[PDB]
2 protein chains.
Amino acid sequence: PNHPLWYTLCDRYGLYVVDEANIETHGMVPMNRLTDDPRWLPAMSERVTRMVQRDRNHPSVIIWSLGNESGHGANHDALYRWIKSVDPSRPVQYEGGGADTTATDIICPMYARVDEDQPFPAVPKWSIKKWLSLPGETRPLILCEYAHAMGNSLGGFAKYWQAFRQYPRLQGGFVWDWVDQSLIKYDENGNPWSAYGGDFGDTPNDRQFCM
Amino acid sequence: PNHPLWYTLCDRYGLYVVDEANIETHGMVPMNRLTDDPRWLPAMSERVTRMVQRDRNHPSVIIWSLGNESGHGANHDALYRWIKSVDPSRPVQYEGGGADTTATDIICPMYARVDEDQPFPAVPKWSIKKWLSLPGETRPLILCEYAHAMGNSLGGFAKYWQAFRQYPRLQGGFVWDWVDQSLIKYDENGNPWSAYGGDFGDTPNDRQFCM
Ligand code: NA
Ligand code: NA
Ligand code: NA
Ligand code: NA
């Protein structure tokens, strides 16, 4: 959840907002270790329910998200249902555990390609075109993350947009991401420069991957 | 319906057969002029019912077809239902009226392309990959006719097969077609040569389009 002013500005200027609970357990092995554990349901529930209680009157918020990169655990299903019950006005989405779980109203993969399949075990990233028509699948598809804009990037961006326009059920995506997470440091002469991971003596670090 | 021996041979040698009623009204304007007419329901019914009565015990027959290029009329819907009631063991397909009507269990277009839409009014031929995922669509897609093998042809054949293998619900198709419809004529020296439309003084005719 963002600073409260963000929603007011999105209401007034006009932007569709996905409001996302502060839950990410990416570094767990496996990713759902905490999210499939009922001992962690109370802490997770507060991050979801208190978001909804705060932001539910904002017209700019059109979709609730259960968080990010926390696998798919039973706690996700419980909290998916909680939202559906308390606020029927907004779809609920969540990408974890394969982007098309029972905890999402929208097929919301991250970095699924347009034409090329990436058949990872358990959590494949199918071509977005192929994903829509898998036996029994009926949901819309909007990428929660795509076209990773790191440095000299956005090659093949037009390929996504051609697909989006041709396929009714491909309804777009969210580019990753808006702004480089570089920080200002100062040299000997007091001149500013853009810094990334490791530049503060932080270790271990992931270097430029924050930009 | 074919010569009775054809089905015996397909039973014993092993080929899947689509058994198709002798109903084609292509030259009508519009194409469904007779098939939407209840006066023509009796004649149409006999061409469907008498085929099913004859061929229903052949294991090689796996799908029934209501005919070819007769648009989509209420007579098709009536006869689709007759077959489903009398023989639940086999799906029913029919391409007329846009390949995805209420008179077909299988999306069965003719010459729909792999990636390219052909958005004809009323009877569009969508990209096969796109067709599967149109809002609400759940049926398998098998082209009743594709890769028109006229003369020096079959360019782009590999594109269909790549798509068939990638997409579960793209379950193949039937090439058009097996054998040139050329006829033997003899010259002044009694030498045989291959003839087509117009070579018998038949007029009007469509020349080499039978090959
Ligand atoms: Na679209
Ligand atoms: Na990053
Ligand atoms: Na297939
Ligand atoms: Na022909």
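Chain B residue numbers are taken from Swiss-Prot; in order, the displayed residues are 394-604.
Heads up, header says this was done by X-ray crystallography, 1.8 Å.
Note that Cβ sites are derived from N, Cα and C of the backbone, with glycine treated the same way.
Annotation source Swiss-Prot lists active site, proton donor at B:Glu462, citing experimental evidence. Annotated active site, nucleophile per Swiss-Prot: B:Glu538, in sequence order, evidence recorded as experimental evidence. As annotated by Swiss-Prot, Mg(2+) 1 binding site applies to B:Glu417, B:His419, B:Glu462, with the evidence given as experimental evidence. Among the features that Swiss-Prot reports, Mg(2+) 2 binding site is placed at B:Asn598. Under its mutagenesis annotations, Swiss-Prot gives B:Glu462 to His the following note: Slowly inactivates galactosidase activity by reducing the binding of magnesium. It increases binding specificity. Recorded in Swiss-Prot as a mutagenesis result, B:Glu538 to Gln carries the remark: 10000-fold decrease in the beta-galactosidase activity. Swiss-Prot lists B:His541 to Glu, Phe or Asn among its mutagenesis entries, and the accompanying note reads: Poorly reactive with galactosyl substrates. Less stable to heat than wild-type. Among the mutagenesis entries in Swiss-Prot is B:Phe602 to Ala, noted as: Decreases the stability of the loop 794-804.
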- For B:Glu417 (Mg(2+) 1 binding site), find which of the recorded positions B:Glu462, B:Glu538, B:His541, B:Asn598, B:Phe602 come within 10 Å, Cα to Cα. B:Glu462
- If we check Cα distances from B:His541 (mutagenesis position), which of the recorded positions B:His419, B:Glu462, B:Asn598, B:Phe602 wins as closest? B:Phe602
- Message: Spatial neighbours of B:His419 (Mg(2+) 1 binding site) among the recorded positions B:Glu538, B:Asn598, B:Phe602, defined as Cα within 10 A: which are they?
- Response: none
- Quick note, B:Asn598 (Mg(2+) 2 binding site) and B:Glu462 (mutagenesis position): C-alpha atoms separated, nearest Å, by 19
- Task: Would you mind sorting out which recorded positions among B:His419, B:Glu462, B:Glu538, B:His541, B:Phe602 put a C-beta under 6 angstroms from ligand 4?
- Result: B:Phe602
- Message: If you count other CB atoms within 10 A of each CB, which of B:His419, B:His541 wins among these recorded positions?
- Response: B:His541
- Note on the structure: DSSP says B:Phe602 (mutagenesis position), in three-state terms, is helix
- Message: I want to check the contact list for B:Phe602 (mutagenesis position): same chain, sequence separation of six or more, C-beta distance under 8 angstroms. What comes out?
- Response: B:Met543, B:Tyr589, B:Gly590
- Query: What's the CA-CA gap between B:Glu538 (mutagenesis position) and B:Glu462 (mutagenesis position) in angstrom, rounded?
  - Reply: 12
- Message: Need the DSSP three-state call for B:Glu417 (Mg(2+) 1 binding site) to compare against my parser.
- Response: strand
